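As structure tokens, the structure follows; a few thoughts come after it.
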Amino acid sequence: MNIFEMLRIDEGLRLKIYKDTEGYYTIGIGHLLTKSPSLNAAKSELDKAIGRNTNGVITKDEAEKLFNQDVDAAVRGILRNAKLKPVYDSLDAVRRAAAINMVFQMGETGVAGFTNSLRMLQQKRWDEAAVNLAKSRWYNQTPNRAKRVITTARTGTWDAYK
Ligand SMILES: [Cl-]
Ligand SMILES: [Cl-]
């Protein structure tokens, strides 16, 4: 297992524009296109991202390409964030994948606001972090996914994904 397989599991793969759990237009492996209610706006953002007139549909390779970019941007975002980087650097490789997943889902900003959980993770207080992390709108909205990521962070193993 790795970050790519993990997120491919959590996000799935859809070749046609769809709405995510919050109702926003998305395509491929969780690539958010826009927070706007306009499908045309979403189609405009897609064609811009792909480089052609897609008509709301892309191929598997195109989806994988957006995913690679998105994964890359997520890590880089973490390394550029002063609140996030130090946590990330303190972690082992498995736990790091849990941090990347959260950021991919919620944005760096979002994640950087889990102040308390961030500190517990940095101090290696696993169980405590796990409980603090669950006290969030994130967990109440997407509990099954939130449980898998929380367990990854708590245990440093891929068990939730086997
Ligand atoms: Cl893009
Ligand atoms: Cl879920």
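Here, residue 1 is simply the first one shown, and the rest follow in order.
Looking at the header, which is where the method is noted, we find X-ray crystallography, 1.9 Å.
The backbone N, Cα and C atoms fix where each Cβ goes, and this holds for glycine too.
Listed features, source Swiss-Prot:
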type: MUTAGEN; residues: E11 to A, F, H, M or N; note: Complete loss of enzymatic activity
type: ACT_SITE; residues: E11; note: active site, proton donor/acceptor
type: MUTAGEN; residues: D20 to A, N, S or T; note: Complete loss of enzymatic activity
type: MUTAGEN; residues: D20 to E or Q; note: Loss of 99% of enzymatic activity
type: ACT_SITE; residues: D20; note: active site, proton donor/acceptor
type: BINDING; residues: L32, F104, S117, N132; note: substrate binding site
type: MUTAGEN; residues: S117 to V; note: 50-fold decrease in enzymatic activity
type: MUTAGEN; residues: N132 to I; note: 5-fold decrease in enzymatic activity
type: MUTAGEN; residues: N132 to M or F; note: 2-fold decrease in enzymatic activity
Cα-nearest neighbour of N132 (mutagenesis position) within the listed recorded positions, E11, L32, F104, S117: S117
Contacting recorded positions, sequence order - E11, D20, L32, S117, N132 vs ligand 1, Cβ under 6 Å: none
Under 8 Å by Cβ from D20 (mutagenesis position), same chain, sequence gap 6 or more: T26, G30, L32
Most Cβ neighbours inside 10 Å, all chains, among the mutagenesis positions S117, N132: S117
For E11 (mutagenesis position), nearby residues of its own chain (Cβ under 8 Å, 6 or more apart in sequence): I29, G30
Alpha-carbon distance [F104 (substrate binding site); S117 (mutagenesis position)] in Å: 17
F104 (substrate binding site), number of other Cβ atoms within 10 Å: 26
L32 (substrate binding site) - helix vs strand vs coil (DSSP): strand
DSSP state at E11 (mutagenesis position), helix/strand/coil: helix
Packing count at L32 (substrate binding site) (other Cβ atoms within 10 Å of its Cβ): 17
